Amino acid sequence: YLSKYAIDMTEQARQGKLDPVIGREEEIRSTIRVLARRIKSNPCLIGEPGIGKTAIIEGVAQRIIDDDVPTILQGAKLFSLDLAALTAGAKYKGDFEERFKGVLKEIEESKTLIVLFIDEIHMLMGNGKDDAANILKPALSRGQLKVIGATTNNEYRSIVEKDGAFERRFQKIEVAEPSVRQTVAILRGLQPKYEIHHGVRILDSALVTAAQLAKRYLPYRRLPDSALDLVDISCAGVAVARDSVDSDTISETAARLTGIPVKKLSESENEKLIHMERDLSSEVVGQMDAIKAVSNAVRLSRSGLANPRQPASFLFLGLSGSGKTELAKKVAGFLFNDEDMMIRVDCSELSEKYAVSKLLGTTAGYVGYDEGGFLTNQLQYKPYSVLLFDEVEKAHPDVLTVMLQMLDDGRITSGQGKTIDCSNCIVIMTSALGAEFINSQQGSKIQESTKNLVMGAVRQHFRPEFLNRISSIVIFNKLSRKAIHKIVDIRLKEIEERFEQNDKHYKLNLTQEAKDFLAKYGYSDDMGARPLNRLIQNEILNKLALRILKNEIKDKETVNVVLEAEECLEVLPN
Amino acid sequence: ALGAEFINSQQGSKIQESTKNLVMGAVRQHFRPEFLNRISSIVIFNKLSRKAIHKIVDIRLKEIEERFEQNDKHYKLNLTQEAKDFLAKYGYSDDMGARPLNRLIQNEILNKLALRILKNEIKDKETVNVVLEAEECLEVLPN
Amino acid sequence: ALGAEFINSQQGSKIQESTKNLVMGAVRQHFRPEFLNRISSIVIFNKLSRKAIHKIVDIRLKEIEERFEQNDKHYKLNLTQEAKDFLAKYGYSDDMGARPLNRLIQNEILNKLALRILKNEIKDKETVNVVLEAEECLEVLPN
Ligand SMILES: Nc1ncnc2c1ncn2[C@@H]1O[C@H](COP(=O)(O)OP(=O)(O)OP(O)(O)=S)[C@@H](O)[C@H]1O
Ligand SMILES: Nc1ncnc2c1ncn2[C@@H]1O[C@H](COP(=O)(O)OP(=O)(O)OP(O)(O)=S)[C@@H](O)[C@H]1O
């Protein structure tokens, strides 16, 4: 067997239709340290899939065919003849190894000094630890020549990396995530031929952009692949458009994944974090301090002093006035524009300081399921979520402490091991029980004595590391009387859009006197604070239904109409 | 080699005591007792040594001496202690066998020959000049 | 033979009805009684001490080469007592014993021999004589 599943290349390097992309040369030089390397003749290279681990090996050939490098190994076999020949040898069983053995003689004793390479070590050895690919490999490898595979790390690879045939054999030397600046030098070097065969012409600055931005925000698809897409994405519009710019190639992409790039293309970071801050003021008023308290490590977030792995967040004081938990996540969204952030864990099951039920729960060693599948998964999902807490934590101090780990420091104690990060994750434990002392309010604001003390009563309540680090504060005077009121127009403008504003432009009117009557009643002293939404909607939504029933009128309206006496009964006519 | 991993753990290049019997243990696998009576004996391929092989390797040229050049022109082969040692500690195997370096040994030969067929002064008596990827070497010839 | 033959006894060929019993269940564990009832006879193997193996010697001495085409080398060997013992030293491996042991006892003694053939002084004659690592005894008798 000769050329069939093989990658005949060095020629395609020697004739050179290959397009050089020159990455990190070191591990190659490291790899070059193979040529006569013996004891363990080779390392490996472990990336995630998309990184050109072999494009390296391709670039290696560029390091090779171009010669003027060590000719200690000079004559060449680089070519990977596996493919699927594993099962794809013939019409029946047993020839897989033949399929390589049919390779063996047409690969017989080496004139050409160059070891070749097959893909993964798990493309190597077929399934792994199977006869496929001549499971035992001194005799050729210590023998005519060698080969190389490569993959991503641990488990499947680790198993055969412990002993098997690699007991004597290769290490792994792993290029990084494609780094910062070169990536345009990459990209711009990618430019000329790739961009020359892509379309039109081009200029720098945009090239910088998604580079940053794929690097940004884009752990999945971190690789230029998207730019490489953006590349084709680029010509996509215009070359078409010309058949009959601004990084706005990136825009619709950044529209695609973000939902608008004006979300992604957007407040840059830091001033704009502060602009974010003032836009969160724009969001919700109430204690500016609360805002400002929340504003604190905003700047410290992502900027770092000791680590970004610092958790930066604004420890919550459990209560719900307006933005409260909600906007706290909304801002947390309004950080990343992503509302979704993190869920809540019911701490009910968490009652003790231990259970099989924990945010980790199981270790994944033995039968069961993952408890707290969130950060199990939520990071598998997503970086930089909100968090989840309770005014009485019924949670296990275990994890709380195991998160006091992640609490004080940044990296969290991954139960299964893999603090994939704490980078942008900045969130604040939400607890307070002092409601009856929280009940201490007069006027629009509270002077602090109580707020020291139940604080104190809590300050020592659950032990200090909790209450030790992580400054910022959350304060509740609630709404005094009106100020919340503006929420209505929100509440209003929560309406029309949700489906289509088109449905009803009718936009009505709120007759503050009602909104008073609405609010004054409608939401408790304590809270009672949701329903008027859930409510006033209705009797109105009746008219909605109603005026949608027999249907004489269509307009954009202003309602502003109202009369136990507890009901003056708003309504609205045609 | 079913037993050889007993000396994988470096054990008894000279076996004594019960190792052979522990060695004889894995025997029973492939074996059967009818097979027993009809079996003469049991004999190793040993672990050798440079103490052995450092001389053995020598033979390997006296081995290969007249291969290519039949009667044409012989050589001299000054080596001394480096060009005694070098290529042995270069290419021997403590795991594969006598196998590996042989083919290697073939290599450096013809390379110098490649040199010397590139050259052809180097008429009959030939000595060897060797000094210190891996395996830093020199291994040259005057001419 | 599967059973408390495992213990055998530690006593002697009598062992005991115990083991003899121990087997019966150990028989009747898995097996089929009327089929077991198909057994005509209860037979067993015992502990043979010296005298047996002592004789097994006496047996083997002649015993092997006997049939051989030309024993015309007229092989008497010897004992006194001594010669019996040297293997009877090792004479019985509790596990394996003679048939394995003799197999080499066969060999080694036999191994000793084409020597005297090669020792090219005695040709057609025999006696054995020996004296005693602890090895030497081992045949080799001059003309
Ligand atoms: N300068 C460079 N040096 C080395 N490789 C590069 C360079 N620029 C781009 N590449 C890689 O070249 C690859 C060509 O496509 P493929 O290698 O098939 O995809 P790949 O997944 O990157 O390769 P793997 O999986 O890492 S071996 C791209 O995926 C890039 O990751
Ligand atoms: N402007 C606002 N005024 C009052 N409540 C608001 C406002 N914006 C959001 N919310 C509330 O944000 C809540 C989510 O955060 P939480 O702090 O858990 O509230 P809560 O603890 O359920 O008690 P509430 O919200 O005061 S009834 C929702 O229940 C909404 O009532």
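Sequence positions for chain A are given in Swiss-Prot numbering; the residues included correspond to 166-409, 541-859, 872-882, in order.
Determined via electron microscopy, 6.8 Å.
Just so it is clear, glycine is given a Cβ too, placed from its N, Cα and C backbone atoms.
As written in Swiss-Prot, here are the features:
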MUTAGEN   A:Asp184 to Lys, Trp or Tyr  Impairs prion propagation
BINDING   A:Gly212, A:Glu213, A:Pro214, A:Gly215, A:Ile216, A:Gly217, A:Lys218, A:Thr219  ATP 1 binding site
MUTAGEN   A:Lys218 to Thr  Abolishes substrate binding. Unable to confer thermotolerance. Reduces ATP hydrolysis by 98%; when associated with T-315. Completely abolishes ATPase activity; when associated with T-620
MUTAGEN   A:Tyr257 to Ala  Reduces thermotolerance 10-fold
MUTAGEN   A:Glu285 to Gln  In HSP104(TRAP); completely abolishes ATP hydrolysis, but does not affect nucleotide binding, thus keeping HSP104 in an ATP-bound state; when associated with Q-687
MUTAGEN   A:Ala315 to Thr  Reduces ATP hydrolysis by 98%; when associated with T-218
MUTAGEN   A:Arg334 to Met  Reduces ATPase activity by 80%. Impairs oligomerization
BINDING   A:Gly614, A:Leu615, A:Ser616, A:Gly617, A:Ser618, A:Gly619, A:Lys620, A:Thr621  ATP 2 binding site
MUTAGEN   A:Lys620 to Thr  Impairs oligomerization at low protein concentrations. Reduces ATP hydrolysis rate. Unable to confer thermotolerance. Completely abolishes ATPase activity; when associated with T-218
MUTAGEN   A:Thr621 to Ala  Reduces ATP hydrolysis, but does not affect oligomerization
MUTAGEN   A:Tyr662 to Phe or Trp  No effect
MUTAGEN   A:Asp704 to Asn  Impairs prion propagation, but does not affect thermotolerance
MUTAGEN   A:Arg765 to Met  Can oligomerize in the absence of nucleotides
MUTAGEN   A:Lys782 to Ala  In NLS17KA; fails to concentrate in the nucleus; when associated with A-778 and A-789
MUTAGEN   A:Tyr819 to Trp  Site-specific fluorescent probe in an otherwise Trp-less HSP104. Fluorescence of this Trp changes in response to ATP and ADP binding at NBD2. Has no effect on ATP hydrolysis or protein stability
MUTAGEN   A:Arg826 to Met  Reduces ATP and ADP binding at NBD2 6-fold, but does not affect ATP hydrolysis at NBD2. Reduces catalytic rate at NBD1
### Task
Look at each of the binding-site residues, A:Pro214, A:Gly215, A:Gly217, A:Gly614, A:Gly617, and point out the one with the fewest other Cβ atoms around it within 10 Å.
A:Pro214
## Note on the structure
Smallest Cα-Cα separation from A:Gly617 (ATP 2 binding site) among the recorded positions A:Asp184, A:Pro214, A:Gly215, A:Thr219, A:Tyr819 is shown by A:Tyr819
### Task
Return the member of A:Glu213, A:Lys782, A:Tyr819 nearest to A:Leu615 (ATP 2 binding site) in space, with distance defined Cα to Cα and candidates limited to these recorded positions.
A:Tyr819
### Task
Please go through the recorded positions A:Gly212, A:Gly215, A:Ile216, A:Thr621, A:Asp704 one by one and keep those whose C-beta falls under 6 A from any atom of ligand 2; give the result in sequence order.
A:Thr621
### Message
Please list the recorded positions from A:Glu213, A:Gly217, A:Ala315, A:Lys620, A:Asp704 whose Cβ falls under 6 Å of any atom in ligand 1.
### Response
A:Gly217
### Message
Nearest by CA distance to A:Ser616 (ATP 2 binding site): which of the recorded positions is it, out of A:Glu213, A:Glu285, A:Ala315, A:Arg334?
### Response
A:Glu213
### Task
Starting from the ATP 1 site formed by A:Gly212, A:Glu213, A:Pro214, A:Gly215, A:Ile216, A:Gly217, A:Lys218, A:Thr219, give every other residue of that chain whose CB sits within 8 Å of the mean position of their CB atoms, in sequence order.
A:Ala220, A:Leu388
## Note on the structure
If you count the other CB atoms within 10 A of the CB of A:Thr621 (mutagenesis position), including all protein chains displayed, you should get 18
#### Entry: Distance from A:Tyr819 (mutagenesis position) back to A:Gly217 (ATP 1 binding site), taken between C-alpha atoms, in Å
60
## Note on the structure
Minimal Cβ count within 10 Å, across the mutagenesis positions A:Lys218, A:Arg334, A:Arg765, A:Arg826, points to A:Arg826
